[PDB]
Structures are given as C-alpha cells and as structure tokens.
Amino acid sequence: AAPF
Amino acid sequence: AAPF
Amino acid sequence: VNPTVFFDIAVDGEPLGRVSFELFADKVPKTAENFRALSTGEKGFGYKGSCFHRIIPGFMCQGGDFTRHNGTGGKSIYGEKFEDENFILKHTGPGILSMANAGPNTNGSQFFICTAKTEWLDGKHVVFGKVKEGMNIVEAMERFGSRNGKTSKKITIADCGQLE
Amino acid sequence: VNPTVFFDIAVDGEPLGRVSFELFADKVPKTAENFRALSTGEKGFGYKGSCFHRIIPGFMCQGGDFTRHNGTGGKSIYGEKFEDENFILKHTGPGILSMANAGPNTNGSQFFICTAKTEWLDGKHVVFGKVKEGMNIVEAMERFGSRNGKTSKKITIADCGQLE
C-alpha cells in the first residue's frame, strides 16, 4: 500500500 | 507530524 | 451561518495579505469550533503570533503549533487532543483547510492548507474548511518553503479573528 | 560485481521499450538478491508477466504483485516477507528503485520506480537499485496512470532477466  |  | 475566520499573513514582519476561510460547521461542528475559538483567542490562547512552520510548495502550508512552534505542540480547546470527528469531506483541490495529526484521534491545533489536490490524505486527516478569499496569498507563501518543508523567512499569522 | 537486470515493458501487448537496473548488492545485498532472483525466475516464480498495478504521474510506478496482481500480494525468495535490510541509500531522484511495503519489515516483491525526488519516503522504504538504461520508457509509462494510481491500459513486464 505504501508508499503513501 | 502528518500529513506525509 | 458557517463561520468565516481570517488570517493576516506577514513574511518577516512585512505584511503579505489576508486569507479568509469558510469553516464547514454544518458537517464538522466540533472541528470547526476548535479552529474558530483559536482564531479569536477567546479561551486565552490561539493562533495570533504563531507561524507556518512547514511549507512544501505544491502540497501544503502547515501551521498552528503555537506552544512549541516547531510542530511538536499545539493544544485544542478541549484539552490537548481530540478524536477524528468524521471524514465526510475529501481533499478535493487547492484551498482545503484540513487538520494535521500524529495518527488517528490526535487532533490538537495544527492545520494545513492544501495548495494541490491531495487525495492520498482522504480518510486520514479531517477536512473542515476552505479558503474563501486570499488563495493567491497562500500561493505566494509557497515561495518561502522547500521540498522538505523548512521555510526560508519567518511566516506569521500577524492577526486573526472571525468575520461572520 | 553489482548485478544488472532488465524488464521489457509492454502496454496491452504492444512492446514499449527496455528498462535496465543496477542493483546495489554491495550495500543492500539481500534486497538486491531478491529482486535479481525474481527477475530471472530461477526460484520458480517471479515478475515475468506481472504488471504495474499503480502508476502515479510525477511520483512513481509500482509493480511486482505477481500473486494477486493488485498490491495485496507478492512474496519474496525468503518466504512471504522479510526485514528492512537497512536505509543507507536515499530517494534522491528519478530512476531510484525502492521497495514497497505495508509498514516496517514487510518487504515481499513489490517495488516502485520513482519518477521524482521523493525524500519523504526516506527511512521508510529500502532503496536498493536505480535505472541504468530506459528512464524515458519509465516516463512514457506515466501517461497510462492517474492521480489515484489506477492505470488505463495493462502495463506488463513482458520479459525480464539478468544481463550482467
């Protein structure tokens, strides 16, 4: 999911 | 600290 | 009905201009009141004289730490830090006034004003307002920030209050 | 000494160009071996025929989910996940190849290629390689993505392997  |  | 508050901005004491915000009290009443109360100084503490400590051009201007002034402080009108009221409003564009935090339910006083559409933040920061007038002042402010957020000049909220 | 791997990229089956990567095995060896081995497919599973599921113009291209094809999966050559090896290298500019994760010590096979300087990611995603040849192929890929990441066409790793 990251990177944000 | 956020928002990133 | 929705409050309109204002900030008169100054770059190292040289006054830049006024920004005025509409606070969406009808959808986020507790978050909107925190910001209104701190803009008027009616509880004895608030934004006047505080600075924007983190400006990242094309992202946002962040301010509101009036206790430690570096981004590790602020306190709300309910006793240091409150819960994320809700996430009805999205970070749809430049202008969005939203709450900074250190994770869920850590809202104190620090806020940021988006200069870009920052959809990755939705659901993580409470949106509660919008620049009603003075958005070019918020843009002119970006001139004094950096990739990492440090400002080059001291950007302060010289005065603030409620208009309606 | 440091391995070099390539990816022949495809947009809905039309060949688009080759990106080749230098993996910094002399500083991040276990991270670099996992991307090298997944590119060759020598351990039985890998990147060949996986796609970039999330492309955000001006930030990065992310891919590597070969098990679920949407960012919820992927696995490493050491098991499904492993530690953050170290944070010696930083996100200094376009072309840096860094590991995606779901918080600390959750590295699997997802990676992202930066198309801008993303210093906010430093200390949170292990950097282990950089584009050697092909950065305009990474740049052209941006056009098939969106603000939220959703891509408009299927962008695949048509073939990949080790060069040196």
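The residues of chain C that appear here are 2-165 by Swiss-Prot count, in order.
Cβ coordinates are placed from backbone N, Cα and C, and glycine is handled just like the others.
Summarising the annotation, Swiss-Prot assigns domain 'PPIase cyclophilin-type' to C:7-163.
Quoted from Swiss-Prot, the note on mutagenesis experiment C:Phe60 to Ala is: Loss of ability to stimulate MAPK/ERK phosphorylation. According to its DSSP assignment, C:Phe60 (mutagenesis position) is coil. Its own atom aside, the Cβ of C:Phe60 (mutagenesis position) has 20 Cβ atoms within 10 angstroms in the protein chains shown.
For the published mutagenesis C:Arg69 to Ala, Swiss-Prot gives the following note: No effect on peptidyl-prolyl cis-trans isomerase activity. Reduced interaction with BSG/CD147 and ability to induce leukocyte chemotaxis. For C:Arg69 (mutagenesis position), the same-chain residues that are 6 or more apart in sequence and have a Cβ closer than 8 Å to its Cβ are C:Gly75.
The mutagenesis experiment C:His70 to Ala is recorded by Swiss-Prot, whose note states: No effect on peptidyl-prolyl cis-trans isomerase activity. Reduced interaction with BSG/CD147 and ability to induce leukocyte chemotaxis. Mapped onto three states, the DSSP output places C:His70 (mutagenesis position) in coil. C:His70 (mutagenesis position) is surrounded by 14 other CB atoms, counting those within 10 A of its CB over all protein chains shown.
Recorded in Swiss-Prot as a mutagenesis result, C:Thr107 to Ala carries the remark: No effect on peptidyl-prolyl cis-trans isomerase activity. Reduced interaction with BSG/CD147 and ability to induce leukocyte chemotaxis. C:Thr107 (mutagenesis position) has a Cβ environment of 17 other Cβ atoms inside 10 Å.
Here the residue is the original one, but Swiss-Prot notes a mutagenesis experiment at this spot, C:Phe113 to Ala: Reduced ability to stimulate MAPK/ERK phosphorylation. Around C:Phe113 (mutagenesis position), the same-chain residues at least 6 positions away in sequence with a Cβ under 8 Å from its Cβ are C:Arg55, C:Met61, C:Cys62, C:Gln63, C:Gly64, C:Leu98, C:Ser99, C:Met100, C:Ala101, C:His126.
Among the mutagenesis entries in Swiss-Prot is C:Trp121 to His, noted as: No effect on peptidyl-prolyl cis-trans isomerase activity. Under the DSSP three-state reduction, C:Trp121 (mutagenesis position) is assigned to helix.
Around the Cβ of C:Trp121 (mutagenesis position), the number of neighbouring Cβ atoms within 10 Å comes to 17. Per Swiss-Prot, mutagenesis C:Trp121 to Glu is noted as: Loss of peptidyl-prolyl cis-trans isomerase activity.
What Swiss-Prot notes for the published mutagenesis of C:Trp121 to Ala is this: 200-fold decrease of sensitivity to CsA. Reduced ability to stimulate MAPK/ERK phosphorylation.
Listed in Swiss-Prot as a mutagenesis experiment, C:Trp121 to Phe is described as follows: 75-fold decrease of sensitivity to CsA.
When Cβ atoms from all protein chains are considered, those within 10 Å of C:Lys125 (mutagenesis position) total 18, not counting its own. For the mutagenesis experiment C:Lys125 to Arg, the note given by Swiss-Prot reads: Loss of acetylation and interaction with TARDBP.
Annotation of the published mutagenesis C:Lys125 to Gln in Swiss-Prot: Acetylation-mimetic mutant; no effect on its interaction with TARDBP; the original residue is retained in the structure shown.
A 10 Å cutoff on Cβ-Cβ distances gives C:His126 (mutagenesis position) a total of 22 other Cβ atoms nearby, all chains included. Annotation of the mutagenesis experiment C:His126 to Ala in Swiss-Prot: Loss of peptidyl-prolyl cis-trans isomerase activity and interaction with HCV NS5A. Loss of ability to stimulate MAPK/ERK phosphorylation.
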Filtered mutagenesis positions - C:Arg69, C:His70, C:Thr107 - keeping only those with Cβ under 8 Å from chain B: none
Among C:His70, C:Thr107, C:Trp121, C:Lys125, which are recorded as mutagenesis positions, the nearest neighbour of C:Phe60 (mutagenesis position) by Cα: C:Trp121
Candidate nearest C:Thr107 (mutagenesis position) in space, where candidates are the mutagenesis positions C:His70, C:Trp121, C:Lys125 and distance is Cα-Cα: C:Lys125
Whole-number Å value for how far C:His70 (mutagenesis position) lies from C:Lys125 (mutagenesis position) (Cα to Cα): 23
